[PDB]
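Asks: Okay, here's the structure, questions in a sec.
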Amino acid sequence: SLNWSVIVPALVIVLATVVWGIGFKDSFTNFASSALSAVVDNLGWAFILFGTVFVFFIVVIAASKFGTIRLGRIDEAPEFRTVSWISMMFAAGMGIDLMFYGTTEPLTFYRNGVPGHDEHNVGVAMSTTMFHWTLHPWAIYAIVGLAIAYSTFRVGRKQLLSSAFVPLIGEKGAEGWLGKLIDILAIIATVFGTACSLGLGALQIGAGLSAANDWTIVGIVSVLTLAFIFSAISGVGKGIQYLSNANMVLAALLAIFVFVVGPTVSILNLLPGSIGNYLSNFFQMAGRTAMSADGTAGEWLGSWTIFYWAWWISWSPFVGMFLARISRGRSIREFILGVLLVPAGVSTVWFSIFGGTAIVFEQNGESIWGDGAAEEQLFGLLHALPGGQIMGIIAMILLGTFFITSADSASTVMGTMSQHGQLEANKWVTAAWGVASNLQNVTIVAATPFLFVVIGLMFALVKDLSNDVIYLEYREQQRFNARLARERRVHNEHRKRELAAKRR
Amino acid sequence: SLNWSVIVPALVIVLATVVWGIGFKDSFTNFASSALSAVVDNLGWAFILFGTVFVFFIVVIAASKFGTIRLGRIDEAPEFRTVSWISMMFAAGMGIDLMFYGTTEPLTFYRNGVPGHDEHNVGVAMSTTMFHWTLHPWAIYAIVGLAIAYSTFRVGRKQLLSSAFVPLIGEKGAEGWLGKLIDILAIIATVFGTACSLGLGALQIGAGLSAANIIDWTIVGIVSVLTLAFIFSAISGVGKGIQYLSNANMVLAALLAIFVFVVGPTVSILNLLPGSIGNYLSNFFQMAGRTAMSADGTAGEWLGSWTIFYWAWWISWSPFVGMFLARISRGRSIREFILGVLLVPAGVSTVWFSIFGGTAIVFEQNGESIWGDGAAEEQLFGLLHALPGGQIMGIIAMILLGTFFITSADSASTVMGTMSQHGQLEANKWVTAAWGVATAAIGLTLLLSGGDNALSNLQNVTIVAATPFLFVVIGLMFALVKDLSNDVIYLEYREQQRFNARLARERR
Amino acid sequence: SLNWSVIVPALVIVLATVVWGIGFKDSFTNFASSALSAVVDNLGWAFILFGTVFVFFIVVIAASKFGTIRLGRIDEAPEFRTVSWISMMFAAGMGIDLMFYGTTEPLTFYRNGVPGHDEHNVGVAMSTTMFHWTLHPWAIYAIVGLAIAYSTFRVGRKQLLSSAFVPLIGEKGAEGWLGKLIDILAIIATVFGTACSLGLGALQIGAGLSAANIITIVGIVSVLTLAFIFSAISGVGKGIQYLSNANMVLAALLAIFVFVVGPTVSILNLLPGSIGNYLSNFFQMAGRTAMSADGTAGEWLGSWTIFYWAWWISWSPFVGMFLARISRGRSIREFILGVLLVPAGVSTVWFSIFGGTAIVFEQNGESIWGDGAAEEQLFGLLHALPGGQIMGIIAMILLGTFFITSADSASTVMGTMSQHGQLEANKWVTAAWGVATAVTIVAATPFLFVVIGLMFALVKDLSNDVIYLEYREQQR
Ligand SMILES: C[N+](C)(C)CCO
């Protein structure tokens, strides 16, 4: 079936803005761009304060006994073997976001330097770029991951997101004020959440084709690729799977390419250097406040750290929904360590090669900084290697596949929440959604409340699992063990007492 | 049955400070406060090291299996609800001291900077203040709280610090050479601890009088001796139920936190919550190792005035917080009661210095600057006066430091009575007041001797009377670890895992 | 009993090495030195990366189940108790390194600064020194130590490094490419490793005797200490047990006299000081990849932290043995921390006292750095105190003490890794290989990796211990 109670408020606002951005007061939309500023500096803290709390809590829980609990009907066989499951995360744990931002972020920090430190600090350059792209971002997922996952596969209920809040607003009666609203606010941040990498993919080509053959060629390019959304899911059988390995071959290749063509020793060296520093500056990073230092970091932080936080939150639905799947039969722990450590530790080695070389080239004077342009750097530093174009091609096509990976999946997810949450593949809705610095701004305002949704989600999560039979058993059993062991002891002290007073 | 071997000895020292200091010579009391440099110079390292030790110490017993042991009889349960129990903690975690150092503290740090830190350094400045007022201060309180809550509750001894050394000391009637001694080291330290709070709390008030009237050296003599007269109307002639101002405190303190939160730079104040917890955590070890060798050996002096004082002050109070937290505590687990103590009080102190002290910083950045001529006593009235209707608030402020003194004193003089008479839960109304005035007398006695640097002489004696007790609380770990090893539950468990090992060994 | 298939490939290189660096070839064994740089630069990442994991590793080992099971026969009464055991471990905690380097290093770092900082800072100059001398050099031992012992005392497999690789390789199947290669590079390692701990001592004696008999003679000393490496175990027994104990009392005395005569507070104001800092600066120093800062520390890393790891890596077969040998019946847990808590305390305080005093003297204008050679400095601050020359005499002796206990025992590991990893070996082999030392970084360059696999052979192997094998062979 379809949820035409969640769909209808959906597009009325989706397009209310869409048409509102292309038409009417065309520049009226740039009042919103100056409107986030209310949210960024009034809530920045909220984002940061809770953004970190998100990292500690997920980890305590995995570590906690809650983690042994398995995700699906009691006693279920993993979807993939413990070395076949490994390959699965990559399918979600990468995208177009890594390439445009991934080779410019360490550089841009090694260049300008981050608030609180001097320029040309390779160390911070590595510590601040991972802050955003490793431990922190992924934990915003695994929260929503687990609540969504535990909601559906274990308890055995609906693939709708607001569902995971039934242990707070009750169950089956949280459909109104709170509930439908969540789904609505869910679909929206998934339409905007997508284009933020979709329309972006066109922009990276709008300045990407310069490697071969500008601000209006995007419309022609957008259709070149979008015409392939209706073929991959609508016309072609199956979803993803095939592309997941494509990214390893394509990504793994250009990466091992660079790791062996570019001097390896420096990138390899910065391998522990990357982690080491991360750890040393992670707490200090998490206390960064517009108030610090001297209260002049606000516009840096709104620009970078608050920019990603807000953004990840406004993208955690797709990625909590997508990660839930193919995590059935996997337990809590193995799934939390799953979504962290590895997706975390891939990104890290990725900024280690793109970042290390990108920098080592400024260490000498072969700057890759293409007039301060995110799309220019990527290639500016591989056409500085043999076959710069021979790979630069595979990079284009790498940002091509990624266009449909995100789209494909995203639509899977969004289309899934409009059907009453059922998994079955809905060709019809997957295709319809497909079509549906002002690139970095529309996402974050759109699901501002979401931050409070994942905040409260901690409880709705911890409250609900805590009633899981296995864990319910474990704590019941503790009481019996605790008191039984009481009887055994109170008696002795009456036996060893009566016996004692017998020696008189 | 008042312990007189214990009661008189504590007083012989109480009287000596007051009699020697103001009535006769005066100039000579400041000689013993040359001894203070003595303590910091060559016993300085110890306060610094065992300070950070107490914090680890406590977390690992909480972390340790002992954590599961229940205060009281086996599988006992807490007397009141988690929320109530906690609810007790916020009151425990506020009084005259935050008032005094709420604002000058982190400001003095942004204003002047910290050794190893360039001045105007928000993150550091804040994290140093958090340093003094969170886990390290509260590790100590729990160290002593546990010891007390455990001896009376579990092994059922007398509510006396000595009765918590019994595992390590004879015994056959604990408190021989030792123990009488120990309790004596409690009373005294408990007097000068509360003294400062009574002390700097007083002159905070004389200062505050400026907001309403204008208008003094004799005026501080009046400030205390009046509310000190009103510790008697408070305990001498109790009416209805004695509990009552504890909340009468909380509300005012609430109007102030709320008042300034919104009026003052709110988003900043909010920005300090994530910000300050983080610098803290991040700066937790770097400041842990700040002795008088960093920086270049120049932090020696800075430690003396601040950092060391928190160490001496927290210690010389642990006899009071320690019984308080203990008394409330019965019914918790060591693990539940540790984590509770470090985390719960700490929320408040972190929130407090962010708002009260965190506007003083913001201001100092717009040039407003509440520095008030460099005196910290007046800084609290000052920053408020920079806000709409801050004058009415200054008034409440005084009346707040009023209520605090009586409430600061009664709770002390009860504990101090309780340990002056063989640790009776039942508290003699007549004895308490005695510890009321005696303590008030030394608190006042410290203000008057000093003149313009009245603050200085206060923190240097309370540092000396503390130095002894610090060893007490160090030893108190050792008793505490031997007491927890012989406990039923930890012992009975080691018989079951060695068994859950032996059972499997012979079947295979 | 003498294994002559492992002695040959090693005995040939050793006979050859002393020579090819002699007879007018003395220059071409010098350009050969610079080929060390080659390693530090492409295996630079190698140490600095794992050096730090070993620590976390053992911790994460001592932390988990494996910890509880006793080393050796199921639930055995150990060969000591806590109050006594505590003495035997100390035997390793003190040495010849901790002579010149304790005073000089903390002093150096204070004076010139270490990369990524300013100079004259006391915190960094401690935490940096402690860092090179704490957990980092004791995990690279604990892994060697814990593995060997478990191969023989638990499992009972002969006491020889390759034997610990059984898990990863095969039961009796290692013999081929991996193992024969091990046993040989676990000699080269034992020779040179200790050779860079004695080589500094053959000199520092002549340098330190320029504090006694002001002012060729360097080589006369090598014998006057070596001449009592054989008459110390060959005739009468008990040197390993008797010397280390005495020597600790010497070093203790030394330390204590300086501690008291030297300002007491400063040293004693630096216990919290070093510890607070060592924790604080732990992860930053650890990730001190040369890439930092600005690409600069390449060289600083090469002079000490990285060179530091190699030598330490070189030390794993000889050192890793004894700490395993010493322990029977005592759970790995009471051993991992055993060899982690003690090392930091003996080291920390030791640097604290001597290194810290040095920093104190520099601050008061009383510099003892003069000229600028490591070997001259210890005696510098020494003679700067009452009874200086005198304590200086025992400090002299200290140099030669343990050197004998570390030469007679550097010898023992060889004698036992010669005769099929036999605990007890014939006397002639141990002493004969005691005159061998009578390049450190590349001596052990491959042996790093030998540790890493040793880390997998220690985890994979346990998971085939009885507790984990029984559950394994059950429902699963
Ligand atoms: C709140 N107490 C009075 C218990 C002490 C805190 O300053």
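Residues displayed in chain C correspond, in order, to Swiss-Prot positions 57-271, 278-500, 521-558.
Determined by X-ray crystallography, 3.3 Å, according to the entry header.
Here the Cβ of each residue, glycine as well, is placed from N, Cα and C on the backbone.
Pasting the feature list from Swiss-Prot:
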type	residues	note
BINDING	C:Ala147, C:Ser306, C:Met310	Na(+) 1 binding site
BINDING	C:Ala148, C:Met150	Na(+) 2 binding site
MUTAGEN	C:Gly149 to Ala	Decreases betaine transport. No effect on activation by increased osmolality
MUTAGEN	C:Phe156 to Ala	Decreases betaine transport, but has no major effect on affinity for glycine betaine
MUTAGEN	C:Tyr197 to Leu	Nearly abolishes betaine transport
MUTAGEN	C:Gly301 to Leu	Strongly decreased betaine transport
MUTAGEN	C:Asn309 to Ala	Decreases affinity for sodium ions
MUTAGEN	C:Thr351 to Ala	Mainly trimeric, but shows reduced activity at high osmolalities. Mainly monomeric, shows a decrease in activity and cannot be activated in response to increased osmolality; when associated with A-101
MUTAGEN	C:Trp366 to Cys	No effect on betaine transport
MUTAGEN	C:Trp377 to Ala	Abolishes betaine transport
MUTAGEN	C:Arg392 to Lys	Moderately decreased betaine transport
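Are these features on the surface or tucked inside, and what are their neighbours?
Replies: Residue environment of C:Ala147 (Na(+) 1 binding site) contains 22 other Cβ atoms, counted within 10 Å of its Cβ in all protein chains.
Taking the Cβ of C:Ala148 (Na(+) 2 binding site) as reference, residues of its chain lying under 8 Å away and at least six apart in sequence are, in sequence order, C:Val381, C:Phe384, C:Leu385, C:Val401, C:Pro405.
DSSP assigns C:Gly149 (mutagenesis position) to a helix in the three-state reduction.
Long-range Cβ proximity for C:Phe156 (mutagenesis position), meaning a same-chain Cβ under 8 A and a gap of 6 or more residues, is found for C:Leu256, C:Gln260, C:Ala436, C:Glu437, C:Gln439, C:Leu440. Secondary structure at C:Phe156 (mutagenesis position), taken from DSSP and collapsed to helix, strand or coil, is helix.
Residue density at C:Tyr197 (mutagenesis position): 26 other Cβ atoms are found within 10 A of its Cβ, drawing on all protein chains shown.
Taking a C-beta cut-off of under 8 angstroms and a sequence separation of 6 or more, C:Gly301 (mutagenesis position) has the following same-chain neighbours: C:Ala294, C:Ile295, C:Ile466, C:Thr467, C:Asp470.
In the three-state DSSP scheme, C:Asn309 (mutagenesis position) falls into the helix class.
Annotation for C:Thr351 (mutagenesis position): same-chain Cβ neighbours under 8 Å, separated by at least 6 residues, are C:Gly100, C:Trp101, C:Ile104. The DSSP secondary structure for C:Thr351 (mutagenesis position) is coil.
The C-beta environment of C:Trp366 (mutagenesis position), restricted to residues of the same chain at least 6 apart in sequence and closer than 8 Å, consists of C:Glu161, C:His188.
Under DSSP, C:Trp377 (mutagenesis position) is assigned to coil, being neither helix nor strand in the three-state scheme.
Within the same chain, the residues at least 6 positions away from C:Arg392 (mutagenesis position) whose Cβ sits under 8 Å from its Cβ are C:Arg126, C:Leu127, C:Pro134, C:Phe136, C:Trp141, C:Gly400, listed in sequence order.
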Asks: Could you tell me which of the recorded positions C:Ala147, C:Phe156, C:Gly301 have their C-beta within a distance under 6 angstroms of some atom of ligand 1?
Replies: none
Asks: Recorded positions C:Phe156, C:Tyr197, C:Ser306, C:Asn309, C:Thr351, C:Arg392: which sit with Cβ under 8 Å of a chain A Cβ?
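Replies: Checking chain A against the recorded positions, the residues within range (Cβ-Cβ under 8 Å) are C:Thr351.
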Asks: With an 8 Å cut-off on Cβ-Cβ distance and a minimum sequence separation of at least 6, pull the same-chain contacts of C:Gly149 (mutagenesis position), or say none.
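Replies: For C:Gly149 (mutagenesis position), the qualifying residues are C:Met310, C:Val404, C:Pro405, C:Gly407, C:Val408, C:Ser409.
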Asks: What other residues of the same chain, not counting C:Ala147, C:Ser306, C:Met310, have a CB atom within 8 A of the CB centroid of the Na(+) 1 site?
Replies: C:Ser143, C:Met144, C:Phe146, C:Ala148, C:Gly149, C:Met150, C:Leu305, C:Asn307, C:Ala308, C:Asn309, C:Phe464, C:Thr467
Asks: Does DSSP put C:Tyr197 (mutagenesis position) in a helix, in a strand, or in coil?
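Replies: SS state of C:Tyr197 (mutagenesis position) = helix.
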Asks: Far apart in sequence but close in space: which same-chain residues, 6 or more away, have a Cβ under 8 Å from C:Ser306 (Na(+) 1 binding site)?
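Replies: Same-chain residues close to C:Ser306 (Na(+) 1 binding site) (Cβ under 8 Å, separated by 6 or more) are C:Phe146, C:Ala147, C:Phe464, C:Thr467.
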Asks: Give the distance between the Cα atoms of C:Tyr197 (mutagenesis position) and C:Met150 (Na(+) 2 binding site), rounded to the nearest whole Å.
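Replies: It is 15 Å, counting Cα to Cα.
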Asks: Between C:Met150 (Na(+) 2 binding site) and C:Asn309 (mutagenesis position), how far is it from one CA atom to the other, in Å?
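Replies: Here the two Cα atoms are 8 Å apart.
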Asks: What Cα-Cα separation, expressed in whole Å, is found between C:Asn309 (mutagenesis position) and C:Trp377 (mutagenesis position)?
Replies: 20
Asks: Determine the straight-line distance, in Å, between the Cα atoms of C:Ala500 and C:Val521, where 20 intervening residues lack coordinates; round to a whole number.
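Replies: End-to-end across the missing region, Cα to Cα: 16 Å.
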Asks: For C:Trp377 (mutagenesis position), what residues in its own chain, 6 or more apart in sequence, show a Cβ-Cβ distance under 8 Å?
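Replies: Listed in sequence order, they are C:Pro193, C:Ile196, C:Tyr197, C:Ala245, C:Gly249, C:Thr250.
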Asks: For C:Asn309 (mutagenesis position), what is the tally of other C-beta atoms lying within 10 angstroms of its C-beta?
Replies: 23
Asks: So how many other Cβ atoms are close to C:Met150 (Na(+) 2 binding site), meaning within 10 Å of its Cβ?
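Replies: Other Cβ atoms within 10 Å of C:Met150 (Na(+) 2 binding site): 23.
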